Amino acid sequence: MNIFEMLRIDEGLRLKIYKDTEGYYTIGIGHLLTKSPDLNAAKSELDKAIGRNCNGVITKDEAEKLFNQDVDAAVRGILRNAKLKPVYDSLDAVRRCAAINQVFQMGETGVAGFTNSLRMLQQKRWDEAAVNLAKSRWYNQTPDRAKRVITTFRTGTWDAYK
Ligand SMILES: c1cc2sccc2s1
């Protein structure tokens, strides 16, 4: 297991524009195109991202390229965030993957709501952090995925992903 395999399980792989759990146009391995309800806007974003006229469809290689970029940008964003960096750097490698996963799904605006969870994670109060993490819109809207990510934060193992 590694961050790519983990997010691949959580995000799936679809080669045509689809709507994510929030109803937003997405493609590939959880590559958000736009929050606009206009499919044409999503198609434009896709074409810009890939560098060709895709008409809403990409190849596996292209999906994996966006995924590489998106994971890289997620981790780099964490390091550039003054609130997230010290917590991330305090974590072991497996729990760092849980952090990347959460940021990938929710963005940094999303994880900003998690001050108390972050503090508990930095304190290595794992069971307490896990309880706090579940008291969230995130958990309630995507409970099976959040449970996996939370188990990863709780245990520092890959048990939830096999
Ligand atoms: C850096 C650390 C942590 S813990 C949950 C999200 C993030 S980002």
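Cβ coordinates are placed from backbone N, Cα and C, and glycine is handled just like the others.
Residues or ranges marked as active site, proton donor/acceptor by Swiss-Prot on the basis of experimental evidence: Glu11, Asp20. Annotation source Swiss-Prot lists substrate binding site at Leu32, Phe104, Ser117, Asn132. The note that Swiss-Prot attaches to the published mutagenesis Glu11 to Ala, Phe, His, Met or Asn is: Complete loss of enzymatic activity. Annotation of the published mutagenesis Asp20 to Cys in Swiss-Prot: Nearly no effet on specific enzymatic activity; the original residue is retained in the structure shown. Swiss-Prot documents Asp20 to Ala, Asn, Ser or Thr as a published mutagenesis change and attaches the note Complete loss of enzymatic activity. A mutagenesis experiment is reported in Swiss-Prot for this position, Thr26 to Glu, and the note states: Complete loss of activity at neutral pH; covalently bound substrate. Swiss-Prot lists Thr26 to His among its mutagenesis entries, and the accompanying note reads: Facilitates transglycosylation more effectively than hydrolysis; covalently bound substrate. For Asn132 to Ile, Swiss-Prot lists a mutagenesis experiment annotated as follows: 5-fold decrease in enzymatic activity.
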What's the CA-CA gap between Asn132 (mutagenesis position) and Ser117 (substrate binding site) in angstrom, rounded?
6
Which one is it, among the mutagenesis positions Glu11, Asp20, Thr26, that lies nearest to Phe104 (substrate binding site) by Cα separation?
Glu11
Measure from the CA atom of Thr26 (mutagenesis position) to the CA atom of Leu32 (substrate binding site) and give the result in Å, rounded to a whole number.
4
Rounded to a whole number, how many Å is the Cα of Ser117 (substrate binding site) away from the Cα of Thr26 (mutagenesis position)?
28
What Cα-Cα separation, expressed in whole Å, is found between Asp20 (mutagenesis position) and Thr26 (mutagenesis position)?
6
Largest inter-residue Cα distance among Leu32, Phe104, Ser117, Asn132 [record-listed substrate binders, Å]:
27
Write out the long-range same-chain contacts of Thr26 (mutagenesis position), meaning residues 6 or more apart in sequence whose Cβ is under 8 Å from its Cβ.
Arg14, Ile17, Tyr18, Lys19, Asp20, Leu32, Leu33
Can you tell me whether DSSP puts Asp20 (mutagenesis position) in helix, strand or coil?
coil
Rank the recorded positions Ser117, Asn132 by the number of other Cβ atoms within 10 Å of each Cβ, and give the residue at the low end.
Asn132
Tally every other Cβ atom lying within 10 Å of the Cβ atom of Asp20 (mutagenesis position).
18
Same-chain residues at least 6 apart in sequence whose Cβ lies under 8 Å from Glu11 (mutagenesis position):
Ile29, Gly30, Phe104
